[PDB]
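Worksheet: one structure, shown below.
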Amino acid sequence: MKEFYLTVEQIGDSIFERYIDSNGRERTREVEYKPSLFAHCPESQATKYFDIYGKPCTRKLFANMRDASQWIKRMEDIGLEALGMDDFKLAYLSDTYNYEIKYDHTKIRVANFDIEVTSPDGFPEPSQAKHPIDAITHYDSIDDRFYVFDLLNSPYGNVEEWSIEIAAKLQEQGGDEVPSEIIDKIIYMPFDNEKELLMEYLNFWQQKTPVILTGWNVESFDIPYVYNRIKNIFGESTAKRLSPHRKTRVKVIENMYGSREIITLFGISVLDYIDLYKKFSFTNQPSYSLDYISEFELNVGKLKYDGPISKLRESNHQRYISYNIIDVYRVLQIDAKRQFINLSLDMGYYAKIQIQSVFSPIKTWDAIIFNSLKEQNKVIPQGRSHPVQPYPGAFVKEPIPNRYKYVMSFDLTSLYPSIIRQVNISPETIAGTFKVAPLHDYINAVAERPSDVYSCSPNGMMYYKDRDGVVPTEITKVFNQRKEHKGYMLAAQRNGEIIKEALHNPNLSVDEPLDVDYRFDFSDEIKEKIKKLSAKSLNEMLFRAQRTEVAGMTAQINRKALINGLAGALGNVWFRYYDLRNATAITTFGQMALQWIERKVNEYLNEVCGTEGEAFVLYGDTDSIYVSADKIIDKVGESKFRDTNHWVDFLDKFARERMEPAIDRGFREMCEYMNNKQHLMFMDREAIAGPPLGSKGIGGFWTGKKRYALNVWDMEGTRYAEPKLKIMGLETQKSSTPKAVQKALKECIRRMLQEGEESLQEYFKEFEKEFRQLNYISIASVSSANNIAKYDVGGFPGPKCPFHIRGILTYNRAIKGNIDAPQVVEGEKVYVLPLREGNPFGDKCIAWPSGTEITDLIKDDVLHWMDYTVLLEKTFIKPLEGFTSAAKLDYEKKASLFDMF
DNA sequence: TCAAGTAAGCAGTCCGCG
DNA sequence: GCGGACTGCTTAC
Ligand SMILES: Cc1cn([C@H]2C[C@H](O)[C@@H](COP(=O)(O)OP(=O)(O)OP(=O)(O)O)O2)c(=O)[nH]c1=O
Ligand SMILES: [Ca+2]
Ligand SMILES: [Ca+2]
Ligand SMILES: [Ca+2]
Ligand SMILES: [Ca+2]
Ligand SMILES: [Ca+2]
Ligand SMILES: [Cl-]
């Protein structure tokens, strides 16, 4: 077995390392690590160490780590560059693990825990920790067991033991429906007092010390609460037993306004799952309560109880404990699905960083690039301080608001990383500058050729062509991984569509799902077998196919975020390789590439239609073009096509055989023009959109930049069983618009694109007729709530007070004096509802914490005073009017014109 | 809302616009 | 009432 680190810390002049040894065993060592740093020396000195620019460097070996830090300081006082890895943990891992790390996840202790704390006087502040901890469920990945620590006696109630048999049975039997598949995995431990529970929990922690510590909100609540509670009862030294090296810190953590407190446990890698979810899931939720996310991800029903959570333990301790266990399992289930822990470890070990540093792309890329350079004996530069400066980004084309019947989109593969590689954009590859012409001149190939020797970007930057920079070299490796996993993702997606087709025809039999790998396109034998399968087996296969696709999406999209992170990090002042010359070289080249290809695609299509000046490209954002295919369809049919799938094949054949070769010729020319290192602008067909053949649908529409809808039949080679709506930027896509409204707007769009104007007018009429029956939560807007206490002034809306903030102040006033009423937490999401004039709340809106029912006292009143009229015109009618106006449609008839008869 | 980047939309406040 | 300066929030890349 090859060895791998678990955790690494610097504590004074010692590196503290937990690792897995050659025998598969967890181990700990304290290494008195002697770091090296570098200084420029004259050429006279024969050395093997060179900076990234090829300047000679002398290596400086320090007695300890504090000596290395003092030298960096004194080099600053002198005014000279101190080169090398100043994060000595990273240098240590580089020296100790001088190879590609193969890790074994089965040897890494991943702990998933949740605590319960009964609080009769509001939220229990983790930094006070004044209330007893009365439940801890702690799952261990190695044991595969849920360890339940249950307080039977508290100042808030003496309770009976939790019954495992009641927990197992249905809600309909008096039970808690704790999943069968985990019942045998529960190790249950009741305690007579909190001191006993906490002492036992600390002994347990010692024996099964987390490497990865996760859960929901554990970093902001669970961890600091357990730490401070133990600290209040036993002292600081006992609290510090949560760290394997007995060292903890705070932390702080900004931003403005104001600041939080977390506990840094040295030798643990805390990956709060809420944080993993926000970084990697690529959703924006109305609520981040576990229950909301569990419903969203797993389609599991909200685990319900009577009364408030502060009375739950004394009124129903059985359910209290059972829900603590289910809370932990929920997070494991979301991970089984999303695989964010797996992803974190992959990226973390790849980069050779503390695993928790996957949260910082700057940290991740600094470690990768350092390790790539160290391998060649090259020395990294000192990080400098830079003033934050704005710089330009992508080009977005203004669309003409309209409907568009037949649409084909084309999209550049990993654009920004592909520009890095093509141009050879890197800190050490800068060759100089050239006199820049207006961008428009490069777009039209009218400017003089920038260089005959170097590789250029239209921002004026020239780059070496003899060898690849460290940025191109390393961005390529992660790009190639991204491409691998995207393949598995798209194949899984395609395999899912074959199952959906076969679901049109079971096959009334008792059989089993096929043992297949969904990452690969189903063979003809698997296809045959699928066509003989029951609905039960086919649905189970769909679930599994869709799970593979999710797994592929996680792996692919976050490797993409990482590489896009690097292009972005070039424009972040805290990045070691921060250069605005390079950041702009990427974005300017991208602007040219899009507008260059727009010109070429128009020219091509104008040529192959016999026209001049006609604009076939109707829109583009950053790296995408949207081509109007009406004239291509018109040249053939629609006479003339058997079905929808027939013109979708014709357009797929035309895009792949005629257009892409022309796009590639267009891009090969631009590469020569810029004299780039290698041609890497690959623009594949993305979507084929249009109305169902023979229908009165409009196919798609644009309202403006970054706001559009299309009816897609084929996406990147996935031919759908049913057409899919691709809606971008419109209100159906915003977390802020109500659930019921998003749904309603979506069906309006669907009818517009697939069925026509009259189908739209009948749905709108029906929705307007029934919308007052909708549940208040389903029709409440959502906003994030920043700067509440600023507005307020005091406590009414102050000058320029935002609408949602006003609603919160209304809420604050209606719940004034209540300890147990839910407080609106600053920086979180709220539900917002408009209020009718003359209401007892004395303002036009009320807001409350999202993902929650509003307090029983006031609920009846807001429900009574809810302004449905304002609600409808604001969230539904205004947006819908914007759609139909853009699409040249009416949601209301209109005319009409006969009229009676 | 600690944690790579810019572009650009819409809601609402405030206030002009004879 | 609408739009523009401005803040707040949110999304497309
Ligand atoms: C999504 C996204 C894009 N971008 C920039 C960089 C991208 O190259 C460019 C286009 O974005 P995308 O079209 O979303 O993705 P991509 O071209 O990088 O890769 P692919 O299409 O194969 O999925 O916009 C970011 O800087 N950050 C982001 O989060
Ligand atoms: Ca792209
Ligand atoms: Ca693509
Ligand atoms: Ca069949
Ligand atoms: Ca794109
Ligand atoms: Ca070339
Ligand atoms: Cl790819």
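Please read every residue number as a count from 1 along the shown chain.
Backbone N, Cα and C define each Cβ position, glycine as well.
According to Swiss-Prot, the protein has these features:
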- A:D114, A:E116, A:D327: Mg(2+) 1 binding site (BINDING)
- A:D222 to A: Complete loss of 3'-5' exonuclease activity (MUTAGEN)
- A:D411, A:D623: Mg(2+) 3 binding site (BINDING)
- A:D411, A:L412, A:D623: Mg(2+) 4 binding site (BINDING)
- A:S414, A:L415, A:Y416, A:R482, A:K560: substrate binding site (BINDING)
- A:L415 to A or G: Decreases base selectivity by several hundred fold (MUTAGEN)
- A:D621 to A: Drastic decrease in the efficiency of incorporation of dGMP (MUTAGEN)
- A:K706 to A: Almost complete loss of polymerase activity (MUTAGEN)
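Overlay of Swiss-Prot annotations on the structure.
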residue : record                 : Cβ within 10 Å
A:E116  : Mg(2+) 1 binding site  : 22
A:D327  : Mg(2+) 1 binding site  : 22
A:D411  : Mg(2+) 3 binding site  : 19
A:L412  : Mg(2+) 4 binding site  : 24
A:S414  : substrate binding site : 23
A:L415  : mutagenesis position   : 24
A:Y416  : substrate binding site : 26
A:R482  : substrate binding site : 22
A:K560  : substrate binding site : 19
A:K706  : mutagenesis position   : 13
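Those residues of the chain, other than A:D114, A:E116, A:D327, with a C-beta within 8 angstroms of the mean position of the Mg(2+) 1 site C-beta atoms are A:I115, A:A135, A:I136, A:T137, A:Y323, A:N324, A:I325, A:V328.
Contacts of A:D621 (mutagenesis position) defined by a Cβ separation under 8 A and a same-chain sequence distance of 6+ are given as A:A394, A:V396, A:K397, A:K705, A:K706, in order along the sequence.
Here A:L415 (mutagenesis position) is positioned 41 angstrom away from A:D222 (mutagenesis position), judged by their C-alpha atoms.
Close to A:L412 (Mg(2+) 4 binding site), meaning Cα to Cα within 10 A, are the following binding-site residues out of A:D114, A:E116, A:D327, A:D623: A:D623. Take the mean position of the Cβ atoms of A:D411, A:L412, A:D623, the recorded Mg(2+) 4 site; other residues of that chain with a Cβ within 8 Å of it are A:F410, A:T413, A:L415, A:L594, A:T622, A:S624, A:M683, A:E686. Those residues of the chain, other than A:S414, A:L415, A:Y416, A:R482, A:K560, with a C-beta within 8 angstroms of the mean position of the substrate site C-beta atoms are A:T413, A:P417, A:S418, A:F479, A:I563, A:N564. Distances between the Cα of A:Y416 (substrate binding site) and those of the binding-site residues A:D114, A:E116, A:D327, A:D623 are shortest for A:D623. Candidate recorded positions: A:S414, A:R482, A:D621, A:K706. Those with a Cβ under 6 Å from ligand 1, in sequence order, are A:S414. With a CB cut-off of under 6 A applied against ligand 5, the recorded positions A:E116, A:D411, A:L415, A:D623, A:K706 are reduced to A:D411, A:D623. The recorded positions near A:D623 (Mg(2+) 3 binding site), taking a 10 angstroms Cα-Cα threshold over the set A:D114, A:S414, A:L415, are A:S414, A:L415. Across the fold, the C-alpha of A:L415 (mutagenesis position) and the C-alpha of A:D114 (Mg(2+) 1 binding site) stand 42 Å from each other. With a CB cut-off of under 6 A applied against ligand 3, the recorded positions A:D114, A:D411, A:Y416, A:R482, A:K706 are reduced to A:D411. For A:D114 (Mg(2+) 1 binding site), applying a Cβ distance below 8 Å and a minimum sequence separation of six or more within one chain yields A:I136, A:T137, A:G215, A:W216, A:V218, A:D222, A:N324, A:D327, A:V328, A:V331. For A:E116 (Mg(2+) 1 binding site), the nearest of the binding-site residues A:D411, A:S414, A:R482, A:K560 in terms of C-alpha separation is A:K560. Across the structure, A:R482 (substrate binding site) and A:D411 (Mg(2+) 3 binding site) are spaced 16 Å apart at their Cα atoms.
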